[PDB]
Amino acid sequence: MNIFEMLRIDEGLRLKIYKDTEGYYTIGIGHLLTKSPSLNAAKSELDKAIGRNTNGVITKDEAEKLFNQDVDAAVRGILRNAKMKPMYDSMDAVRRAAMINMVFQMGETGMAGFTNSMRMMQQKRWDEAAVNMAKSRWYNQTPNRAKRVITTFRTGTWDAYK
Ligand SMILES: [Cl-]
Ligand SMILES: [Cl-]
Ligand SMILES: [Cl-]
Ligand SMILES: [K+]
């Protein structure tokens with residue numbers, strides 16, 4: 001297991017534009033296109049992401065390209081950040097992959113409300129952090145994936161993914 005295989009399992013793969021749990025247009029491996037309700041808008045967004053006239057469908061290779069870009073941007077968002085960088089630096093490889101999963105799904109911005117739980121993590125209060133983490137719109141919206149993620153952060157193992 002690795003961050004790519006983890007996220008691939010959590011995001012799934014869809015070649016046609018679809019709407020996530022909150023109504024937002026997405027495609028490929030969890031690539032959010034837009035928060036707009038207009039499909040047309042999402043379509044534009046896709047052509048710009050891909051660099052071609054797509055009409056809402058992409059190839060697997062294209063999907064994987066956006067995913068490389070997305071994981072890279074996530075890692076970068078962590079690294080760039082003043083509070084997250086340090087938090088990332090202090091974690092083992094497994095917990096580092098979990099945090100990257102979070103950021104990919106929620107962004108630097110979503111991550112901000114997780115400050116306390118992250119801090120708990122830093123203090124080795126796994127269990128507490130975990131319960132805390134489940135108390136979020138994040139978990140509530142997509143509990144299965146969130147449960148995997150939390151488990152990973154909690155334990156430092158890949159059990160949730162086997
Ligand atoms: Cl993009
Ligand atoms: Cl690529
Ligand atoms: Cl590229
Ligand atoms: K997907």
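The way this entry was determined, per its header, is X-ray crystallography, 1.7 Å.
For all residues, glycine too, the Cβ spot is worked out from N, Cα and C.
Record features, source Swiss-Prot:
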ACT_SITE  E11  active site, proton donor/acceptor
ACT_SITE  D20  active site, proton donor/acceptor
BINDING   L32, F104, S117, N132  substrate binding site
MUTAGEN   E11 to N  Loss of 84% of enzymatic activity
MUTAGEN   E11 to A, F, H, M or N  Complete loss of enzymatic activity
MUTAGEN   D20 to C  Nearly no effet on specific enzymatic activity
MUTAGEN   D20 to E or Q  Loss of 99% of enzymatic activity
MUTAGEN   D20 to A, N, S or T  Complete loss of enzymatic activity
MUTAGEN   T26 to H  Facilitates transglycosylation more effectively than hydrolysis; covalently bound substrate
MUTAGEN   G30 to A  Almost complete loss of enzymatic activity
MUTAGEN   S117 to I  500-fold decrease in enzymatic activity
MUTAGEN   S117 to F  10-fold decrease in enzymatic activity
MUTAGEN   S117 to V  50-fold decrease in enzymatic activity
MUTAGEN   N132 to M or F  2-fold decrease in enzymatic activity
MUTAGEN   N132 to I  5-fold decrease in enzymatic activity
Given the recorded positions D20, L32, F104, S117, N132, return the subset with CB under 6 A from an atom of ligand 4, ordered by sequence, or none if empty. none
Distant-in-sequence Cβ neighbours of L32 (substrate binding site), under 8 Å, six or more positions away: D20, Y24, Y25, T26
Counting only residues 6+ apart in the same chain, whose Cβ is under 8 Å from the Cβ of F104 (substrate binding site)? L7, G30, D70, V71, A74
Are there any residues at least 6 positions away along the chain from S117 (mutagenesis position) with a Cβ closer than 8 Å to its Cβ? List them or say none. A129, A130, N132, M133
List, in sequence order, the same-chain residues at least six positions removed whose CB sits under 8 Å from that of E11 (mutagenesis position)? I29, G30, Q105
